[PDB]
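First comes the structure, then the notes that go with it.
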Amino acid sequence: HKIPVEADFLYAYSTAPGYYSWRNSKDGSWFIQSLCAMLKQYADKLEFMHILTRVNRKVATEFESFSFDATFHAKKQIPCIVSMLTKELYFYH
Amino acid sequence: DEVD
Amino acid sequence: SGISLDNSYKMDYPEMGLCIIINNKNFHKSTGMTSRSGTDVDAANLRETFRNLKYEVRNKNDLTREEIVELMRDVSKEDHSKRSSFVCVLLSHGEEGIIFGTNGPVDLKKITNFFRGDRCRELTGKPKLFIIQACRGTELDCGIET
């Protein structure tokens, strides 16, 4: 008859805890680029967590950093879905 | 490719 | 009626809800933080993407720490009775638990607390989505070959 005050939040983080997040000055950030493509392609078909799982794979597989600085070259990124949701979320009805 |  | 299931959020209120996009590109020189080239591309991509999901999008640009807090306070106190959900997209520098206004940091907890089930009764039981494009530290993922 009560719910927790922290229930029904979802935190779609661009990167894992502790890590840099990559942004491309021409294309936009890897995370936002992929999130928007997956929303457009799947928001009328998939539940939100399954969309966000496709964002994870897209960011994980299709992006790799290129830098003249060895320290920052050839690096990867995985986003971090944090769910306190109590129900499934579909953008359609 | 830039970090934030 | 027949048997029913309560496994999904009610998303058929008259409005899907607010989509607040905070696009922080340029930072007060005194902070020493660099400009976030390409974030306008993110901001416009998000605006169009959530527009087509039928969200009421509000783009805000280059907000101070104080302006972020006030905006979140004000938005939380709006009438959400006709709204299904709430989305806030944050685009900025950050570190673990923190995102930056143009003039300094804001604790993520301070932002999300405005919408806690007990502090924002308009959204209790409704999905509150925070989408955060920001650093969470300085670690780099070297990856592994597949």
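Quick note: numbers on chain A are straight from Swiss-Prot, i.e. 185-277, in order.
Quick reminder: no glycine exception, Cβ is built from N, Cα and C everywhere.
Record note (Swiss-Prot), mutagenesis A:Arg207 to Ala: Abolished ADP-riboxanation by C.violaceum CopC. The unchanged residue is displayed. Less than 8 angstroms from the CB of A:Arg207 (mutagenesis position) sit A:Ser213, A:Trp214, each of them six or more residues away in the same chain. Secondary structure from DSSP puts A:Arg207 (mutagenesis position) in a beta strand.
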